[PDB]
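One structure, pasted below without further comment.
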Amino acid sequence: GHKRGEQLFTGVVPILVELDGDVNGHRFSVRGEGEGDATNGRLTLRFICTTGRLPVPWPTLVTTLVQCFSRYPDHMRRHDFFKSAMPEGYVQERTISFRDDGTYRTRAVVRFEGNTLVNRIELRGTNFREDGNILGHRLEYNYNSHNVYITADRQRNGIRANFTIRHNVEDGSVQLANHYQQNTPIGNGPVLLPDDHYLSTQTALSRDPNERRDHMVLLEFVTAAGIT
Ligand SMILES: [Ca+2]
Ligand SMILES: [Cu+2]
Ligand SMILES: [Cu+2]
């Protein structure tokens, strides 16, 4: 008698994000809480580094730190893979290649724990330059709008995504982060495998002036598009 799929997303849903990271041997954890509203495609989240100082720039973790909160227009609802997997959820895996620098590999479980949508991530960063833009903390505390191109992966009963994130560098240069993404449902329940489309993803980062801990406040608007 449980709610599944779209019915889990009719209103505002609480979100928990938990990440463990190891980048060039630097261990860290992140905890985020807030809420998602798939009716307007809006996310509001506050993140803290629970292990002290974050050894990489916050912007490099944004894509890793819940695409089930994307607004799918009424005419695109049958192409929403992300909600179709809920509540059992999906595994989201990425390779993120920073141009002229190291690579993040991520594995996340996105699923309901009671009434909360939880994103549980393990992140391994390898082959970073200790004096590069990432471990050297030379990325601006800001974020650009990006389109995430989604395609069905019928062999894996899931989806793939490819996109390049543009991180503004303090000297005015750009640090590219090439993303390779695959999502696989948890369990044997069938999912909706979409026609090619994209998620228009708009991100605003801010700081709480009263917060002493290493932290990131995030707002996102995400809208699916590209199907008629
Ligand atoms: Ca700048
Ligand atoms: Cu049920
Ligand atoms: Cu180091």
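If you go along the chain as it appears here, the first residue is 1 and each next one adds 1.
Structure method, as recorded: X-ray crystallography, 1.5 Å.
Placed from the backbone N, Cα and C atoms, the Cβ positions cover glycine too.
Heads up, here are the entries from Swiss-Prot:
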- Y143 to C (Swiss-Prot position 145): In mut1.9; shifts fluorescence lifetime from 3.03 to 2.74 ns (MUTAGEN)
- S145 to P (Swiss-Prot position 147): Increases fluorescence at warmer temperatures such as 37 degrees Celsius (MUTAGEN)
- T201 to H, W or F (Swiss-Prot position 203): Results in significantly red-shifted excitation and emission maxima (MUTAGEN)
- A204 to K (Swiss-Prot position 206): Abolishes the tendency to dimerize and leads to monomeric fluorescent proteins (MUTAGEN)
- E220 to G (Swiss-Prot position 222): Suppresses the 399 nm excitation peak, leaving only the longer wavelength peak at 475 nm (MUTAGEN)
Under 8 Å between C-beta atoms and at least six apart in sequence, can you list the same-chain neighbours of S145 (mutagenesis position), or say none if there are none?
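Spatial neighbours, sequence-distant, of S145 (mutagenesis position): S200, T201, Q202, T203.
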Do me a favour and check the Cα-Cα span between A204 (mutagenesis position) and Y143 (mutagenesis position); whole Å is fine.
7
Would you mind reading off the Cα separation of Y143 (mutagenesis position) from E220 (mutagenesis position), to the nearest angstrom?
10
